[PDB]
Structure formats: structure tokens, C-alpha cells
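Just below is one structure, and these are the notes that go with it.
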Amino acid sequence: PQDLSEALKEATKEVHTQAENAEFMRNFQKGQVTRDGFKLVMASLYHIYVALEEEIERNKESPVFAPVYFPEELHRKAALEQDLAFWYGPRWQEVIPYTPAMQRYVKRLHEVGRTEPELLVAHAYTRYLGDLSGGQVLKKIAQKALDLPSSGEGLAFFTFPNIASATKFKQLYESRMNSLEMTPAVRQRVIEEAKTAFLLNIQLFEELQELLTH
Ligand code: HEM
């Protein structure tokens, strides 16, 4: 379609379903997730968002990203820091795993944010809008499956405090995406990059599943 947001959604339908079909994610949906599994996914998210938000700040004033810059509404790094301090303890920075699959994702994020800025929107879109609109169902499952204490912490990642209405913010963000000016060629690369984002998540899930079944 003409609208980039609508174009992205349609192009990534296949891969998104592929992501839902991933073994690790299948179990997740079937309410089957363990503490070790959830810890691994949280650590992954921490690394992914550290890299993504590092690159967003580097290109926040660029006309190729500025229109979709919503730092207060979307930042997740601080939330994950809080969360990992719960899951891995006070020395979490020293013990959280940083696997090859995580490194491949982080590496693509830095390359994009450093040499192909116009493609950063593909990752911001995939991560932010994906986690926001899907957070509810993912958290619901997690908390009833993890049976954690009334600690009052460990899942801050699933709540975007600076966003009163998810649906409302989503349409705003989409509107801003469709306001972005880019050559047909770039537009194609952004759509491709979005598919690449899903592939990076899929290989991540495959790796985490592998680490948990020994
Ligand atoms: C537990 C597996 C998953 C399930 C069952 C799932 C579920 C959801 C739900 C409920 C929505 C909102 C409705 C919609 O699709 O429009 C959503 C949207 C989306 N998801 Fe997922 N998702 C999963 C994994 C992922 C992963 C791994 C990514 C990739 C980083 C992702 C990226 C997206 C994106 C970008 C959207 C927004 C699409 C749009 O409305 O334009 N999802 N997801």
C-alpha cells in the first residue's frame, strides 16, 4: 500500500506468524514458560534496547528519524534495568548472559544506526509498536505462569507509563511514520529491514530454546 505503516504490516505478516510459530514463543503462548526461559528473554531485551536506544539518540535530530522520536513515551532501557535487578539480583550486570544470537541482533542495530540511519525506523517500529500492542497478552501469560511473589517488581518492561492510551499512541506513531519522506528504493529497504528484524528475533528464539534444553 502507499502508507508505510500499512505497507510494513502487510510485508511482515509472514515473518510475524513465523515468530509466533517459533518453538520458544509457542510454549510462551501455551503458558509454558519457565523462570530460566523468562530470565533469558529479559536479558535479551535489555541488550537489544540498549543498542536501539543508543542509536536512536545518535539520530534523534535526523530528518530520517526525528518524526518518530518519542523518548519519554517509549524508552525501555531503564525499565529493563529495574527488571533485571530483580531477576538476576544486584550483580545482574556481571552475570546476565550475552549470547551470540543477542550479539548478532545488537550488531545489526549498531550498523543501521551508524551507516544506514534511514533504516532505524524499521527497528524502532518492530520493537516498540510490537511490544506495546502485544505487551498485555505477553505479560498476562508471564505473571500467571511465573507465579512470582508480591515483590512489586520484575515486569516493569511490560508497562509504558508515559503512554495513557496504547491504541491512541499507536495511531500517532503510525501517522508520524507515514509522514517520513524517502525514495521508493529506501522505502523498499526499510520494509526489508523490518523483515530482517523479525528474522533476528526468530534466530534469537531458536538459540534460547537450545540453551534451555540440555
Ligand atoms: C508471543 C508471540 C507473539 C504473539 C502471539 C504476538 C502478538 C501480538 C499482538 C496481540 C499484536 C497486536 C495486534 C496486531 O498484530 O496487529 C502484535 C502486533 C505486532 N507484533 Fe507481535 N506477537 C508475537 C511476537 C512478536 C515478535 C517476536 C515481534 C518482533 C520483534 C513482534 C512484532 C509485532 C509488530 C511490529 C506488531 C505491530 C503490527 C502493526 O499493527 O502494524 N511480535 N503482536
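Using the numbering of Swiss-Prot, the residues shown for chain A are 10-223, in order.
Just so you know, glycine gets a Cβ as well, placed from its N, Cα and C.
Annotation of the published mutagenesis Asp140 to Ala, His, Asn, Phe or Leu in Swiss-Prot: Inactive as a heme oxygenase but active as a peroxidase; the original residue is retained in the structure shown. Residues near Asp140 (mutagenesis position) in space but far in sequence (CB under 8 A, at least 6 apart, same chain), listed by position: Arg85, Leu147, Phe166. In three-state terms derived from DSSP, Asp140 (mutagenesis position) belongs to a helical segment.
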